[PDB]
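All remarks here apply to the structure that follows.
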There are 4 protein chains.
Amino acid sequence: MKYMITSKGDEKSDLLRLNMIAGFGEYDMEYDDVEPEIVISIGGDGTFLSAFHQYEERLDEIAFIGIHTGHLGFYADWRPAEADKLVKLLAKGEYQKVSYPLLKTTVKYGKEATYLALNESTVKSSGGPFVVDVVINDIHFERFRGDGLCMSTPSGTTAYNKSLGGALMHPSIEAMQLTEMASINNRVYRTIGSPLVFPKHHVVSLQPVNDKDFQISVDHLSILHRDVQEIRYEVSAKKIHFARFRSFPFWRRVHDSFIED
Amino acid sequence: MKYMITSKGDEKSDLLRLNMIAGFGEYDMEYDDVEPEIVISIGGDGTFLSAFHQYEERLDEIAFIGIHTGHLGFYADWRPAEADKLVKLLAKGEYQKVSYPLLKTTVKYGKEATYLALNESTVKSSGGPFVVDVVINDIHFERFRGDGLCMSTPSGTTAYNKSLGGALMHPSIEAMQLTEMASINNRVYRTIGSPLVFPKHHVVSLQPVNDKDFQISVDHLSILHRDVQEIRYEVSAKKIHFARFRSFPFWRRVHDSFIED
Amino acid sequence: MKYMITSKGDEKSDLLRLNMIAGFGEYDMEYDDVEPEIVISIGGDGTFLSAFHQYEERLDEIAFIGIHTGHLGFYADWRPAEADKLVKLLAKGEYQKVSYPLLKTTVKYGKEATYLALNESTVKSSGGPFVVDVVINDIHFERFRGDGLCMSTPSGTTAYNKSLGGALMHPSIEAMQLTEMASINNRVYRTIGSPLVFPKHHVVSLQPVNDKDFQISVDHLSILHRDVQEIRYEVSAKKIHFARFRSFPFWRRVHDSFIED
Amino acid sequence: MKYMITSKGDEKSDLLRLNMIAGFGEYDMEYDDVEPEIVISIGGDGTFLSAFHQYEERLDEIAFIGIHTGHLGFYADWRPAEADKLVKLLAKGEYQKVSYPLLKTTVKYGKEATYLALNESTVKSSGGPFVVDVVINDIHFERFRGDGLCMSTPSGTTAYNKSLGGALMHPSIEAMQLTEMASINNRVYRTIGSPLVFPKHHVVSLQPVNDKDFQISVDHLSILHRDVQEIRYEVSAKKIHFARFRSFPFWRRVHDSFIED
Ligand SMILES: CC(=O)SCCCCn1cnc2c(N)ncnc21
Ligand SMILES: CC(=O)SCCCCn1cnc2c(N)ncnc21
Ligand SMILES: CC(=O)SCCCCn1cnc2c(N)ncnc21
Ligand SMILES: CC(=O)SCCCCn1cnc2c(N)ncnc21
C-alpha cells in the first residue's frame, strides 16, 4: 500500500531509510507521503513524535512504526537489525494493530484552538507568577500557584510526567494524568500535591485569575498564548494506531529503559 | 427488604443507629444481619471498612451506605443530618447503584490464601531486610529492596497510597496502583521509583529472594505469613456496590477532604 | 541614627510608614536613604527582599527590620501593631543583632558578574533543553538534564527550595542547598535526585555542555545570560544583619507559616 | 600502638585480616581488643557499624579505618588492594584524623536510656497507629501521624535518610536531619513534609499522645520500648574519629556510590 519514511537526519538513519525503500520496491508498495497508510519513523522518540504530528489528521488511516537508530525508545522500539524483517511483514500486511489514547487540549480566547498530544501538554506562566484555578467537571477543585501543570497521556507518563513524580500507567487505560510543577503550599494556598488520574469524558479546565498569558506546550510544540480564558483537557476520542509485529510489552519497555538492558 | 446497621460504638453512632431502625420500622423493612441486602455503616471509614469485610461473601447482593458521625469519609460520605431522608428512599427503593473495583491478593505457600481489599494491601518484612523480586505478567521487572510495597485500589488511592506519593485515580477506572516504601537505590540496586498503575487482568507477582516471612496487610487486617512462595496482585472480578441517592462526585469528595470544607 | 523605610506601595503600608517617621521625629533619628544604618521594610517578604538588594553594598553597616502588613513573612515577621514599640527601641538602640548567611553567584563569560542572593539562585535553559555538568570542588559530580537547578540559602529554604523537595535548615547553619527541577533519570542519564547541602568554602560549579545561554534568577531578579562558561556557587563571606527585639524563633516562624497560626 | 581488627566473617575478610595482623607484627604494634587505639573494620559499612558500637565508650581514643571487601562503603572506603600500604602508615603513625558528628538519643520512661547513633535513629509504633507530638526547643511544632520518623547524622544522610527524601549534607556540618515516613496529611492533620535540618544544641523532642510503646532503632540496633514519656534528639558532643591517609572527598564518595564507578 502507500507508505512513507521519516528520518532523524543523521547518516545512520538516512542510509537505513534508503535501504527500506529499496526493499519496499521488491513488493507491491508505493511511496506516498501525502496519503500514506504506513508511516515509518527512523531515529528516536522525537522523530516518531514529529511523524505523529505531521499526519495527525489521518490517524484513523495510518499504522505507525518506530525504529530507534540510537537508544531504545517507547515509540521507536524496534532495533535497526529488524528493518529487513519489518519490510517483509509490512509488505504482505496481515499485521495486528494496537491503539493508544490521546490528549485533547482546547484553548479558548476572547476563536478556539484545539491540539492533539501524544505525550503531554504543559502550562506555565509568561515569566510572572503562575496562578490558575483548576476546575474538574465544572467543580472548582483548587487554586494552583507554582511553576506550572502537566497533563499526560498514558504512554506519555514515561516522559515529562515521570520527572514530576507522576505514575506510569499502562497505555491500554483510556485516561489522562495531571501533575504539578513546584507548587507552593502553606496554610493559605492549598494544592492536592498528588498526581490526578482522570478517566475518559472527564473535563479538566484551567482558568486564569490574573495574568491571561501562558506558555503552553503540546509535545515538542510550545507557543505563548495571549488573552486566554480557558484551557480544557480531556481524553481524546481519536487514537494513534501502531503496527504490531511481535510481543514487546509496555512493562518490558519500561524495564529496558529505566532498570537495565 | 432485609437490612442491618453497624455502629462505631460511641454513643453518637449508637443513638443514630437506634433512630434509623425505629424509622425503618415505619416501612416494609426487616432487620437481618445474616442475609442483608442493605448494609448501613455509621461512624467513619474504618466502620464502613469493617462492614465491608464482614459481608465480603455477598457483595453482589448488597448495596452499602456510609454515614460519618465525625469528619467526612470517602466511604461514609453522608452527614448524620441526612439519616431520616436516607431511611425513606432506601425503604421504597428505586435507588441507583454505583460499583467500585476491588483488589485480589493471593498468597501461595509450600495451601493458598486469597483476600479482597477495598483500600490496599501492603507487604513488609518480618523485621529483617525486605528484598523481593517484582514480576509483572511473568516478566521479571525489578528487585525491590526497601521497607515494603503497597498495591492500592482506585478508591484506596486517597488512603495509604497517597502518603507514599501515589496518584489519586477516579474509582470508575478498573485498575490497581503499586507504590514503594523507602526503596534503596544506588548503582547496584535499581527500582522504578515511580508508582505503577496496572489495568485489569494484569498480574503483579512478588517472589521472595531470601526470607520467606512477610507481614502482609489487607485493609485493616494484618498477618505475619510464613513460608510464602508468591504474592499475586490483580484487579478482582468482584465489585463493591453502593446505594446512590444524589450527586457527590469523587473529586468533590477529594476536594472536601484535602483542600477545604 | 540614620534610617529609612521602604513601603510595599498600598495605602496600608504607606500610612504605616508615615506614622513611624512621625514617631521617629520624636527621637534623635535622622531620615537618610543614602547611608542608612537602619532599614525598615513595610509590606511582606518581597518588600524586604527589594530593600535588601537596594542596599546590598552596605550590609555590614545596616540592621534590617521587616513589618508585614499582610500575612506573616519569614523576613517581615513583626505585625503592624508593634510598629510603635519598634520605633522606641530602635531609637534608643541597645538592640541585639542576628546575622544570616548569604549566597554568592559568580557568572563567567568569554568579564565576570557576581551576585548576592538572600533566598536562592536558579538556573534554567533559554527554551531549549537544559543540560549542565555539575562540578563540586573541581570534581565532576554529575551531568544534569532537566528543567533546572536551585541553590538556596538557609533562610531561603522556606521559599522556592521547599517547593522542590529541599530541606528546611536553621539559618544559623552557614551552608547552601542545591535542589533539582524535573530531572530526567534513566539507565543512561544519572542525577543524584536528593538535595545537596554544602558547607562554607565548598564551590559548586555549573558548566555548559552544549547551549551557553541560560535564564539565571537571583531572588526576584532574573536575566538571560549569553555565552557563559561557568556558574560558581558558594556561601558568601558577607552576612545580612537583622535587628533583634524579642524571641521569634525560626522554627516557630516555620510553624506559624505552614502548620497553623 | 594497640590495635584490633574486626571481620565480616566470610573467608575474604578473615584472610585479609590475618594478613594485616602478620604485617602488623613486622612493626611496633600490639594487638589489643580491650583498649585499642586503632580499630580496623574489614567487610562493609555494617561491619564498621558494629565496630563503632563495640567501642562507643572510647571514641576520643580511637581512630577508625574501614576496608570494603565488597562494594564501596561510605565508612569502609578503602579497597583491599591498599591493605598493605595501610599497615605501613598506621604503624609509624603520623596520620591525620577527621571527625564526624554523632546523634544522641535520650529515651525517658516513668530511668533514662541514652544511645549514640552513627547513621540514624528511627521511631515507629508497636503495630498500632503512630501519632506523636514534635516539640522543637520546648515549642510544639507539629502532631505527626504516619509510619514514623527518622533523625539522621550528617554521614547517615546517605543511608535510610536518603530513601525518605532527605538531603545529603557534608559531614563537616555539625547538624542532624529529621525526615518523615508516610505521613498522613489532610485539612485536619498537618505535618511539615519537608525534611528538617537542626544545628548543634537544638533539642527535638518526641512526646506520645496515646500509645506509649514505640519500636526505636539506633543504627542496626532496634528495641521495643514500653511506657516511654519522651524521646530527645540532639547533636552529640562526642565525635567519631577516622584515620586519614589520602584525599577521598565525601562528594566523590557520593558520586562513586550513586552515580557511577
Ligand atoms: C527531559 C524530559 O523530562 S522529556 C524526555 C523525552 C524523551 C523522549 N521521549 C519522547 N516520548 C517519550 C516517552 N513517551 N517516554 C519517554 N521518553 C520519551
Ligand atoms: C494513616 C494512613 O496513611 S491510612 C488513613 C486511613 C483513613 C481512613 N480511610 C479509610 N479508607 C480511606 C480512603 N479510601 N481514603 C482516605 N482515608 C481512608
Ligand atoms: C512560589 C514560590 O515557590 S517562591 C514564594 C516566595 C514567597 C515570599 N518569600 C520571600 N522569601 C521567602 C522565604 N524565605 N520563605 C518563604 N517565602 C518567601
Ligand atoms: C536499606 C536502607 O535504606 S539502609 C542501607 C544501609 C547500607 C549500609 N550503610 C551503612 N551506613 C551507610 C551510610 N552512611 N550510607 C549509605 N549506606 C550505609
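In chain D, numbers come from Swiss-Prot; the residues present are 1-110, 114-264, in order.
Yeah, the Cβs are placed from backbone N, Cα and C, and that goes for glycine too.
What Swiss-Prot says about this one:
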type     : residues                                                                                                     : note
MUTAGEN  : D:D45 to N                                                                                                   : Only minor changes in the structure and a 10-fold decrease in the kinase activity
BINDING  : D:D45, D:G46, D:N122, D:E123, D:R148, D:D150, D:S158, D:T161, D:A162, D:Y163, D:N164, D:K165, D:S166, D:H223 : NAD(+) binding site
ACT_SITE : D:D45                                                                                                        : active site, proton acceptor
MUTAGEN  : D:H223 to E                                                                                                  : Twice less active than the wild-type. Its activity toward DTA is increased 2-fold
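Taking 8 Å as the upper bound (exclusive) on CB-CB distance to chain B, the recorded positions D:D45, D:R148, D:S166 give D:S166 in sequence order. Taken residue by residue with DSSP, D:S158 (NAD(+) binding site) is part of a helix. Recorded residues D:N164 (NAD(+) binding site) and D:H223 (mutagenesis position) have their alpha carbons 14 Å apart, per Cα-Cα distance. Residues D:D45, D:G46, D:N122, D:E123, D:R148, D:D150, D:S158, D:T161, D:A162, D:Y163, D:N164, D:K165, D:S166, D:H223, recorded as contacting NAD(+), have a largest CA-CA distance of 32 Å. Residue pair D:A162 (NAD(+) binding site) / D:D45 (mutagenesis position) shows a Cα separation of 10 Å. Distance across the unmodelled 3-residue segment, from the CA of D:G110 to the CA of D:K114, is 7 Å in the deposited entry. Distance noted between the C-alpha atoms of D:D45 (mutagenesis position) and D:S158 (NAD(+) binding site) is 12 Å. The Cβ neighbour count for D:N164 (NAD(+) binding site), using a 10 Å radius and every protein chain shown, is 28. Sequence-distant neighbours of D:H223 (mutagenesis position) (same chain, six or more apart, CB under 8 Å from its CB) are D:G46, D:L49, D:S50, D:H53, listed in sequence order. Neighbours of D:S158 (NAD(+) binding site), defined as other CB atoms within 10 A of its CB across all chains, total 22. Sequence-distant neighbours of D:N122 (NAD(+) binding site) (same chain, six or more apart, CB under 8 Å from its CB) are D:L49, D:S155, D:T156, D:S158, D:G159, D:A162, D:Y163, D:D222, listed in sequence order.
Among the recorded positions listed (D:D45, D:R148, D:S158, D:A162), D:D45, D:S158, D:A162 have a CB atom closer than 6 Å to some atom of ligand 4, in sequence order.
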